[PDB]
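Asker: Provided herewith is a single structure, encoded as structure tokens, for subsequent inquiry.
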Amino acid sequence: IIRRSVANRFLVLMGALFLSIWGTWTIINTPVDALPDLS
Amino acid sequence: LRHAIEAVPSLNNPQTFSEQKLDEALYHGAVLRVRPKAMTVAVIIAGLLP
Amino acid sequence: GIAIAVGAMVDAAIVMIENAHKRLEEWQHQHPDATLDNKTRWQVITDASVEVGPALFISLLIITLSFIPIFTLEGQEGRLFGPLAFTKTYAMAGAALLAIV
């Protein structure tokens, strides 16, 4: 399975280069709070 | 160590009355792995300390 | 949940990294130094990753699944440890998918 991913080694980078840019975006946007509502 | 036991002493078992023989694989199964072993427990506990 | 999973998720990335070093340490003692290219170097990397690879994946895969039961928690206490269980599970399930790909 690992050997398939290394094949298209650019699709994993480009995929990754987005998983980080996009994630970073939705990280700075994620709403803040102190505790999960517990009530 | 289940790996180093199949590979090296597996062939060296037919001899009866020979335990000190096998211990070699066990000792080996504990040397190369420590560098990783320590290093995982190292981080597992390291980053779990803060 | 993330703060807890971090130490766990990096340690399963390194086990491959410290080892490939050793499968590159092997080719050293065996063959000539100062010369190697992609074919042999990426194969020894692929090789380095596959022998001790799945057991690390299963280790991480064993970690995420084992913790799941705290989802079983009820009422108030469950709402608390709910997100702690998700984020942990995602990070492990994250690094796991990361370690392979």
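By Swiss-Prot numbering, chain C shows 395-495, in order.
Structure determined by X-ray crystallography, 3.5 Å.
Even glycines carry a Cβ here, placed using N, Cα and C.
According to Swiss-Prot, the protein has these features:
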| type | residues | note |
| --- | --- | --- |
| MUTAGEN | C:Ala399 to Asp | Strong decrease in copper resistance |
| MUTAGEN | C:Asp405 to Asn | Loss of copper resistance |
| MUTAGEN | C:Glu412 to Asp | Slight decrease in copper resistance |
| MUTAGEN | C:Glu412 to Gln | Loss of copper resistance |
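Have a look at these and tell me how they're positioned relative to everything else.
Answerer: Following the DSSP three-state reduction, the secondary structure of C:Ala399 (mutagenesis position) is helix.
If you take the C-beta of C:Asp405 (mutagenesis position) and look for same-chain residues 6 or more apart in sequence within under 8 angstroms, you find none.
Neighbour list (C:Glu412 (mutagenesis position), Cβ cut-off 8 Å, at least 6 residues apart, same chain): empty. Under the DSSP three-state reduction, C:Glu412 (mutagenesis position) is assigned to helix.
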